Amino acid sequence: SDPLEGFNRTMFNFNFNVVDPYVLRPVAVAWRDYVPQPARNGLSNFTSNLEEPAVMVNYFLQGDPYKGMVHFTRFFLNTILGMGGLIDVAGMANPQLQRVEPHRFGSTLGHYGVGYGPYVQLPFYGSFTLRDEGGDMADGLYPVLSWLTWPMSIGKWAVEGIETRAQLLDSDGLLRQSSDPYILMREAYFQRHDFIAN
Amino acid sequence: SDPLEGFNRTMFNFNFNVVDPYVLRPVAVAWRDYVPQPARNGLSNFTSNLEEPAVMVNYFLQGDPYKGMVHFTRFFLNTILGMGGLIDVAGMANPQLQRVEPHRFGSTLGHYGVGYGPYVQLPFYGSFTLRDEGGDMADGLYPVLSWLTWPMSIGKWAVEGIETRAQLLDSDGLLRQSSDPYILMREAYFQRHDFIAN
Amino acid sequence: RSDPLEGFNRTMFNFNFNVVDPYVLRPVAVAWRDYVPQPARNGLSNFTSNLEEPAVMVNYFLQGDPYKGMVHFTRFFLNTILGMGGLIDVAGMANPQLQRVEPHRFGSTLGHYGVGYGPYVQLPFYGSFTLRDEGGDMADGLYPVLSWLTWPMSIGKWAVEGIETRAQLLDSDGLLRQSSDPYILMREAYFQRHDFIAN
Amino acid sequence: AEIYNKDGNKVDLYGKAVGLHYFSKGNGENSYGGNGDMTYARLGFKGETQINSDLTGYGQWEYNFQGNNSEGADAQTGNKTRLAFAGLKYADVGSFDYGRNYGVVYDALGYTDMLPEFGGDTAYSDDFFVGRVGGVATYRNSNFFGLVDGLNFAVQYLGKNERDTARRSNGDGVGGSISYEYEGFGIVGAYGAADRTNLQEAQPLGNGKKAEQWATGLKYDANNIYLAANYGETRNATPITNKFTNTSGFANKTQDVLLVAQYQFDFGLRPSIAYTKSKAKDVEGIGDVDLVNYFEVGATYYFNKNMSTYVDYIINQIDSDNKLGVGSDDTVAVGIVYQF
Amino acid sequence: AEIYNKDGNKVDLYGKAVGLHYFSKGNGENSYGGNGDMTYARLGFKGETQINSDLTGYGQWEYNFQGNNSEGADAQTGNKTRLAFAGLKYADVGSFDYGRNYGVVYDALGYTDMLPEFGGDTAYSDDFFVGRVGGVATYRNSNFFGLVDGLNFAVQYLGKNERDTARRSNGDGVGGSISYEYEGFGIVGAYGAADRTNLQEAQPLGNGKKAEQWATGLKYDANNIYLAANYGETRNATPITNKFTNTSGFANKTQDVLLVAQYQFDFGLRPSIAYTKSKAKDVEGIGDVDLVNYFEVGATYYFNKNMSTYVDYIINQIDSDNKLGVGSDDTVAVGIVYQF
Amino acid sequence: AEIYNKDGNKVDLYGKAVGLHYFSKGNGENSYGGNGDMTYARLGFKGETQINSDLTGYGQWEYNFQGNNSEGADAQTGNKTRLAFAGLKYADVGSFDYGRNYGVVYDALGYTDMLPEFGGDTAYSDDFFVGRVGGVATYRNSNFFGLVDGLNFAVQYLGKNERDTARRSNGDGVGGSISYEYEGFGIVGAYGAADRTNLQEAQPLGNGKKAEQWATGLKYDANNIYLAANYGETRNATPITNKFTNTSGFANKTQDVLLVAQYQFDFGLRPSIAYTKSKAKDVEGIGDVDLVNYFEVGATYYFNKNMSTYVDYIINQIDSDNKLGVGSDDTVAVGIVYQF
Ligand SMILES: N[C@H]1[C@H](OC[C@H]2O[C@H](OP(=O)(O)O)[C@H](N)[C@H](O)[C@@H]2O)O[C@H](CO[C@]2(C(=O)O)C[C@@H](O[C@]3(C(=O)O)C[C@@H](O)[C@@H](O)[C@@H]([C@H](O)CO)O3)[C@@H](O)[C@@H]([C@H](O)CO)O2)[C@@H](OP(=O)(O)O)[C@@H]1O
Ligand SMILES: CCCCCCCCOCCOCCOCCOCCO
Ligand SMILES: CCCCCCCCOCCOCCOCCOCCO
Ligand SMILES: [Ca+2]
Ligand SMILES: [Ca+2]
Ligand SMILES: [Ca+2]
């Protein structure tokens, strides 16, 4: 149940349109255009490294130290050997060490069963819930994520986003060819964010 | 010719029948019972080592430098490498170096033809002749055997004796089932001490 | 071609061929092959041929085949340093393309740019001589190695090199006595070798 | 790497090239382990010749080349020979080897010497019986002459090395150790005592005729787990140094604890945590005083039997005002290790 | 010589024994290279472990034993560890190795470092980025992540080594190189910059906070011919020494040229000719001054891949009155070299 | 141990680990050979390349690591390079090798250098032509160019080493040796002479322009028996030292005798006996004086080609008041040796 749903639709029309066709989509063109693959997955190598301690922290917080100690190794091997996180040495090493989606403090809240309260949808941010977006901000209370300055964090948010936007530049049809484009967006946020807390 | 047979028999009756069954034989059981095997042959390893230089001396004195240099190697390897005599390395090394009976100055005396004088038979000692028992004590006039104290020597003598007695815990029948245990006894000393004299 | 001092050269060839060869050279060239051992003999011929090598290198460069010249440089390098001052032919035990050959000295370079021998002459005790080569060769005593030998040293080099070729030829004697004209055969063999060297 | 095996003689030639680097606050003068590049390399041979059915002959030599030096005046800094001995193994009645070899009390301290870069703080080199040492005859015997499986004993004589520095000297000494290992658990106990040289007597710190050190240990090595404890006492043996008066010598008594816990993951990472505290007693002019005190959290990652990479983080507890001047700062190390 | 290859790990153990001898005028104090016996030997291992399709691990250690020393007091003179590093080579995303290794500006200077005995005068050991040096992390990547064949880049961080001599010390630095090779030609460019240590500041010669070296090179290596030119400038890095005042330190600026032309004949001989001029600028109390200046003609003869022999003749152009005292006389070297 | 043999190059990498220990009265200061741990290890290669039918190329390097040092201040005491040379063997006309190698008058002294640990007293290292020495070009030839079997000569040039100590320095010298071996017998003769350096001229002991050493030797090596004699004289070469005045230098003349007799038993033991007397004549301010004088009895027992163990006992005849202070007490050694 979505209590603030009327606001979220007005801002989704803002995000899906006016701000997507006139700004985002041109930038996502020049990204896949002028940026080479070594740069992109090397940048995704380097941005994922910085969540590893927060993933390690929260896997311990959830109670599977095996998962957490794998991500300590990810960070360990990548930052030391693989060029400050740029090269994924903890991945070429063992099959069991491959990169996965982040489990941050939002998942730890959910693994202990916390309602999201309301779902909301903010201009320029997109999908947001009190529990996850925000509960995710809790990992800036301890190393790596606490080391980032306000200029640093907004760049990480922007470059990771451009990459996700450029990879999906052509699956647009699954959303253009659905009777209901918004509600699969709202439910695809709850698709991803509910498996992560399991 | 056994001139003191009347004394020597009176003393063999002394040894064979009062000091063997009531002292030695129980000691040799508790020896073979409670003392482990590595201990026992390690002690016979250690006491024969102390005669080895005296054997090497006398093989030279008799004119066999090969035997002497065989016995030098015995003492050398055993004391230096093989743990002060406890271990028989000059034996695990070459078959030509395996342990043999001691050749002391008693053997040298007879090897040039001297004679035992009379045979005698001492309580607690057993067989004794001037030439070998005693003539052997000349080898306590030069190193190794000169380094033993009178208590060391009576213990070496007693540790060796208890060991030879414990090996024979079942050959007793071979001596109870003979008409003259004494003449088998007296004849066994001249048996060994004349092979030793070659 | 034309032999202008032929009367002199023949008079001296009769000198060399019939009194200084049979009464001096030929006995000594015997005692050489008799009493000198083979390692000694080809060791000395190793060592005297060694000293011409830098001048051969100088002159192959002067003629324009740096490949040959560097081959003779190596001969000198490997032999002098490694192989014991020239006594041992290591630059030859090493590569076939490095084996000893006839010397090209300053007589050869002169001819390689085409200057006549002038007249042929035949000196007593020297034998064949032309201004261009015997003598024109002496210009290589104006610069390294050969410039280092004294008057006693160099005539000894000429003498040991000579006795060896004579002792190597101790049985080809018939091939020169049994020709109607030994002189024109020896003289034409001088222009034979010295013309091959200028190729 | 076994590079030779012909006619009953095998020659193992081994080595490693360890890229090491320490990080400490400042220039690391007051730190646990120092600051900067600590790269080194090792090279050794292990020899082994089958003489016949009973006798086997062995010999070992192991050396330490440093790679944090320049090629200049200091080129040999810290280059040293760690081991060099030869010996004989008799069928069942043990093994005897004389040379530069480990002291007998290392038989106990090895339990707690498992850390990626640090630890093993009480096993000082050239310090009688606890670390490597010269002129040591060692007799060892495993499984008690074939009679008791799991039971090993060792006994060793230490001949006097009268060197130039008292740090590196000893008189004549003797010592032994025993261990029983039974299904993954392990007990061990060792003791040595040795005459002190005249020059060790004349040191400002430490006073006494004989040095002695003993140590004990529990361990549990099984099912990818490692637990290990050591306790030990030394009299006049642990070398110490007063950084304030610039005197040195030996602590007159020390009481030492080491705990290790490491777990080996199947994917390659072997984290470890440890505790170490070496307390000195009755130090001249000081009294009780801490020589060592830390928690370590660290990890070795294993790529395979030839390559590894680790981080060793020391949380130092020695105080800012340690009266002996012991450094008080943290140190963290990172290593990459090729070995063959 | 690959002396082990078992379980995806090959261990090359290599070495050489070079019988060397220099010839220079007099006692050779005024020489380019000195006078007398120069015999030395080398010994090293290169390691290599196949972890899987992508990761391979390596390790190398190389030492230099001198044989022109006595067996007495001076035995270790000039003995040194030349290399000690470990690393990881990733499929296409490059290679990363930490230890004692070559500086990145050698990526250019090697081009003209081809002479039999001399040359490479600007590749000083323990001099920031132009030669071997302790504590360097090096990342290199060939054929640009598989995308551009012939194009290689490398980038390197220099950990500060604060040693006892200003000659051998450096602050923290970073640096890189790029090279393109296309059908026998080779162009290259390398540049490094680094903080100087405090002690390098207190030296009579040389003054400034940051030291930097850069060098470039054209080369043509094809058809048995070798041409190589290097040009390079250094600020605060080239060590110098005024033999008159017995002061030393660092040149304030240098401009470096190196030329090599060599040819390989099919019968075995490889002649070479070279020109080198390293001119120093802005020297205290001196001004401009030549550090290096020569024509070199030399030649190596190759018996096979295991035995060789060379002669290297330096025609020295340094003046009889080089204001810094650089020796001016000629030197020639002769070597025989067995290597395995 | 031949650890490589591929493409006409075989690489023998060998070494040993010798657990040694000496025994002498007191602290062994006044003794023949010392007291305490003497453990050492060696490590070397011999290389050998088949160039073709005639040419063989070789190179050898051999080092001595000590194991009786601590891992501290004295770690490299006594580490040295014993040999390092390269050379060429031509078909039938001999061998030429330049480097650090044995002097030519060792060709004679080798006859009597067979003892288990001692002996070989007159073959001083770094002493012109007897024992090892730096910067020597050596030509050797066996069986006289293939023409006379058993007859070998060698001739050697000594390149000048002007070092920091007079003891370890030499001028230029030439020297040669000849030996005939025929059916177990061996006759040998060696002689070399060389300029003394200016620094050797200035020593309180020893005076003269040129140094010369010669030695001759009889031997009989056949039937598990070894007999050997050496006689030799030196002028201005045998190093001496007066421990009373703390001066040093060279003996003006020495007259040297060396006799060896040993037998090898089929069961492994090789007992030996020796006698040595090096008498110095005309020592400055002293006169005649014995430098060496003893009978030796010893034994090596051979377990196989890889393990061995010996005892070497010196009966020292040097007097209590040997004016140079040469020590007079007896010394005995015990060794266990693994070699590969
Ligand atoms: N690459 C030129 C080099 O420059 C670099 C650094 O500039 C920046 O440092 P900043 O001062 O702004 O903090 C920046 N950090 C960057 O990372 C670079 O590392 O400079 C020289 C010449 O610069 C001079 C000048 O105008 O001549 C001289 C400098 O001084 C000298 C000196 O003795 O005073 C001489 C040099 O031999 C050397 O010792 C330098 C040391 O590096 C001192 O740090 O000092 C200095 O006064 C600078 C000022 O800092 C300018 O802001 O100016 C230049 O050489 P060129 O031959 O003259 O062209 C380099 O090309
Ligand atoms: C028969 C076919 C090949 C022709 C033989 C050529 C021989 C060239 O090599 C022989 C060189 O050996 C000479 C040895 O001389 C002694 C050198 O050493 C002397 C020591 O100073
Ligand atoms: C290869 C095994 C050898 C190991 C033996 C080491 C033994 C060290 O102890 C030395 C024994 O000598 C001690 C002498 O005590 C001092 C005597 O000083 C005066 C000498 O007369
Ligand atoms: Ca005390
Ligand atoms: Ca400057
Ligand atoms: Ca004199």
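Heads up, chain E uses Swiss-Prot numbers, so what you see runs 23-362.
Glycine residues also receive a Cβ, built from the backbone N, Cα and C atoms like all the rest.
Listed features, source Swiss-Prot:
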- E:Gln88 to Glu: In strain: B/r; AA sequence (VARIANT)
- E:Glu139 to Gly: In strain: B/r; AA sequence (VARIANT)
- E:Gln284 to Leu: In strain: B/r; AA sequence (VARIANT)
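Cβ neighbours of E:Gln284 (variant position) (same chain, under 8 Å, six or more residues apart in sequence): E:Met136, E:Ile247, E:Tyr248, E:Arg292, E:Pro293, E:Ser294, E:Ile295. Straight-line distance linking the Cα atoms of E:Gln88 (variant position) and E:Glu139 (variant position), rounded to a whole number, equals 16 Å.
Contact with chain F, taken as any Cβ pair under 8 Å, is found for the variant positions E:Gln88 out of E:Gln88, E:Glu139, E:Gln284. In the three-state DSSP scheme, E:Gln88 (variant position) is classed as strand.
Among the variant positions E:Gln88, E:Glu139, E:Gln284, no residue has its Cβ under 6 Å from any atom of ligand 4. Listed in sequence order, E:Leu42, E:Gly55, E:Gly320, E:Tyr332, E:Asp334, E:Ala355, E:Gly357 are the same-chain residues at least 6 apart in sequence whose CB falls under 8 Å from the CB of E:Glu139 (variant position). When secondary structure is read from DSSP and collapsed to three states, E:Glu139 (variant position) falls in the coil class.
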